[PDB]
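Q: Would you mind keeping the following structure in view while I ask a few things?
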Amino acid sequence: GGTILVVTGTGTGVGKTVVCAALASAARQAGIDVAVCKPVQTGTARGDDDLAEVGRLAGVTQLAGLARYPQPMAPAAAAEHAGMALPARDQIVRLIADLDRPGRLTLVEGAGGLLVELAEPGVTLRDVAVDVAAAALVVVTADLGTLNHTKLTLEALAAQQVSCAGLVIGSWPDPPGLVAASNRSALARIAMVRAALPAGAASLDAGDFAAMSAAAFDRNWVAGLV
Amino acid sequence: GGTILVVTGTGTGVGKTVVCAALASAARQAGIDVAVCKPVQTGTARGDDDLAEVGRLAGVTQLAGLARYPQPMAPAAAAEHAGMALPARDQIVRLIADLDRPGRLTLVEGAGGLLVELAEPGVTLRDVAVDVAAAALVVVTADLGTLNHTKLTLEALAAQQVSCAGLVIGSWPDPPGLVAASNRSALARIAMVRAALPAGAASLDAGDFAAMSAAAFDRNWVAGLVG
Ligand SMILES: Nc1ncnc2c1ncn2[C@@H]1O[C@H](COP(=O)(O)OP(=O)(O)O)[C@@H](O)[C@H]1O
Ligand SMILES: Nc1ncnc2c1ncn2[C@@H]1O[C@H](COP(=O)(O)OP(=O)(O)O)[C@@H](O)[C@H]1O
Ligand SMILES: [Mg+2]
Ligand SMILES: [Mg+2]
């Protein structure tokens with residue numbers, strides 16, 4: 001196989017998707033073939049599509065998914081509102097397994113935090129990471145409360161021997177300020193900060209996003225991912 | 001000894017202080033002697049004082065502080081900014097142990113979430129709960145992300161064998177709405193919801209705060225906390 005990376009986060013809306021796109025772009029620019037799998041998409045009525053965002057910002061074509069729920073809720077509540085079950089655990093695991101190949105960086109996005117229900121019954125992105133032997137990139141804020149949430153998310157990963165690939169700060173404010181700076185220094189002491197995406201980067205055009213993305217990660221750490 | 005509860009949260013500003021004041025009020029109204037305890041307090045340059053809010057809202061007089069910092073930051077950062085160290089682990093334990101008394105319920109409020117550093121080095125409210133053999137009451141939101149943060153907090157408690165005494169929704173809107181209704185329903189499938197304090201409980205005067213508090217918790221649960 002190749003390298004599988006779940007991109008989780010301390011919660012909903014911390015920037016997992018733009019981080020997938022940003023790492024996908026950096027990898028592709030280093031000559032690494034990239035796949036992204038978002039098994040369950042929600043909020044489709046209002047037009048949410050995290051896979052399309054990655055395809056537009058990073059140019060990935062291998063973009064796999066299984067389920068789309070109209071309501072902008074967590075997967076399990078959106079499926080309960082729609083009256084239709086989430087996908088099954090095997091379905092997601094096999095989909096990621098079949099995307100995987102040597103020379104390929106395969107990224108996997110769930111929804112919200114590490115423990116939100118992703119399949120029936122009650123199976124999480126952690127269970128998926130364990131099943132496909134993926135390591136975990138953890139996207140965090142630099143804002144109030146981030147150390148507590150980052151530490152809780154790391155404990156849950158380590159509890160099932162899901163390896164921490166590093167942290168990414170999903171949105172790095174400009175100018176930093178005293179809180180963001182202070183918080184970044186402290187996260188830097190509990191795990192490697194692989195990147196800090198500048199605030200608003202999800203709305204750049206693909207040229208700027210690629211340039212921004214290649215400056216955001218360390219060229220050698222990306223190269224060695226596969 | 002008596003009963004020691006740590007009152008933690010899924011994060012900062014979820015209402016741990018108002019829950020302390022509310023559980024204190026309800027326990028007092030059951031005739032239970034209450035002490036409340038706040039080892040680390042930040043933001044004194046802004047007038048933040050959680051022990052004082054608990055005293056104001058619930059009439060508690062047995063209020064024990066220890067470390068105080070001017071800046072409203074994480075304790076580590078606030079103490080750094082003030083050129084001080086966090087207290088040691090044994091000083092937080094001494095503060096709590098000195099308060100413990102048979103027939104007494106001693107509430108210990110941390111700062112922010114469960115794994116926030118409260119004592120050098122990297123010592124948390126969970127470590128402190130272990131040292132004093134306290135259960136943990138988890139204050140949560142009914143907002144976006146609560147399930148994940150609550151499940152992560154509950155799992156970290158069980159990982160150190162710290163018993164969980166339940167959830168309190170620190171701020172509960174009237175009327176709930178679809179999001180808060182959905183979350184309270186889901187939180188209650190994973191633990192006991194001991195209370196859901198009506199939003200704005202901190203603006204109730206002494207008399208109404210005590211009525212709210214007596215109705216917010218199940219008296220039989222409150223009374224069964226303390227032998
Ligand atoms: N646990 C959850 N509870 C409620 N809504 C959620 C949850 N997880 C995802 N969502 C919905 O999915 C949208 C995108 O979330 P997510 O992809 O996790 O953000 P990001 O990719 O920026 O980290 C959110 O705006 C929200 O509408
Ligand atoms: N980890 C932290 N990071 C930043 N600020 C904190 C932290 N912990 C406590 N504070 C400060 O203490 C104040 C109240 O926090 P807390 O007592 O945890 O809230 P509540 O009692 O409402 O749950 C906040 O306004 C914040 O400034
Ligand atoms: Mg996303
Ligand atoms: Mg407080």
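Just so you know, the numbers here start at 1 and follow the chain as drawn.
This deposition comes from X-ray crystallography, 2.4 Å.
Every residue gets a Cβ built from N, Cα and C, even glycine.
As annotated by Swiss-Prot, CTP binding site applies to A:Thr12, A:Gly13, A:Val14, A:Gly15, A:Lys16, A:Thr17, A:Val18, A:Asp50, A:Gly170, A:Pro198, A:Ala199, A:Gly200, A:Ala201, A:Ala202, with the evidence given as experimental evidence. The annotation Mg(2+) binding site is assigned in Swiss-Prot to A:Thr17, A:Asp50, A:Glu109 on the grounds of experimental evidence. Annotation source Swiss-Prot lists active site at A:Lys38, citing sequence analysis. Positions annotated as ATP binding site by Swiss-Prot: A:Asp50. Annotation of the mutagenesis experiment A:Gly170 to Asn (Swiss-Prot position 169) in Swiss-Prot: Decreases affinity for NaHCO(3) 3-fold, for CTP 1.8-fold and for GTP 3.8-fold.
I would like each feature placed in context: is it buried or exposed, what are its neighbours, and how far apart are things?
A: In the three-state DSSP assignment, the secondary structure recorded for A:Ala199 (CTP binding site) is coil. In this view, A:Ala199 (CTP binding site) is surrounded by 15 other Cβ atoms within 10 Å of its Cβ, with every protein chain counted.
Note on A:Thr17 (Mg(2+) binding site): other Cβ atoms within 10 Å of its Cβ, all shown chains, come to 25. In the three-state DSSP reading, A:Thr17 (Mg(2+) binding site) counts as helix.
A 10 Å cutoff on Cβ-Cβ distances gives A:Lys38 (active site) a total of 26 other Cβ atoms nearby, all chains included.
Sequence-distant neighbours of A:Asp50 (Mg(2+) binding site): residues of the same chain at least 6 apart with a C-beta under 8 Å from its C-beta are A:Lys16, A:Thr17, A:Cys20, A:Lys38, A:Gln41, A:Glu109.
Under DSSP, A:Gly170 (mutagenesis position) is assigned to a strand (E or B) in the three-state scheme. Taking Cβ-Cβ distances under 8 Å and a sequence separation of 6 or more, the neighbours of A:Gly170 (mutagenesis position) in its chain are A:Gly9, A:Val14, A:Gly15, A:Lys16, A:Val18, A:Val19, A:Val139, A:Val140, A:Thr141, A:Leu197.
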Q: Just jot down the residues in the same chain as A:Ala201 (CTP binding site), at least 6 apart in sequence, with C-beta under 8 A of its C-beta; none if empty.
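A: Counting only residues 6 or more apart in sequence, the Cβ neighbours of A:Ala201 (CTP binding site) under 8 Å are A:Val18, A:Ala22, A:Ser171, A:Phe209, A:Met212.
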Q: Can you name the recorded positions among A:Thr12, A:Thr17, A:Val18, A:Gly170 whose Cβ is less than 8 Å from some Cβ in chain B?
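A: The answer, in sequence order, is A:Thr12.
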Q: Beyond A:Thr17, A:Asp50, A:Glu109, what residues of that chain have CB atoms within 8 A of the centre of the Mg(2+) site's CB atoms?
A: A:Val7, A:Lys16, A:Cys20, A:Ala21, A:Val36, A:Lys38, A:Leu51, A:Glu53, A:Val54
Q: Including all protein chains shown, what's the count of other C-beta atoms within 10 A of the C-beta of A:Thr12 (CTP binding site)?
A: 14
Q: Does DSSP put A:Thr12 (CTP binding site) in a helix, in a strand, or in coil?
A: coil
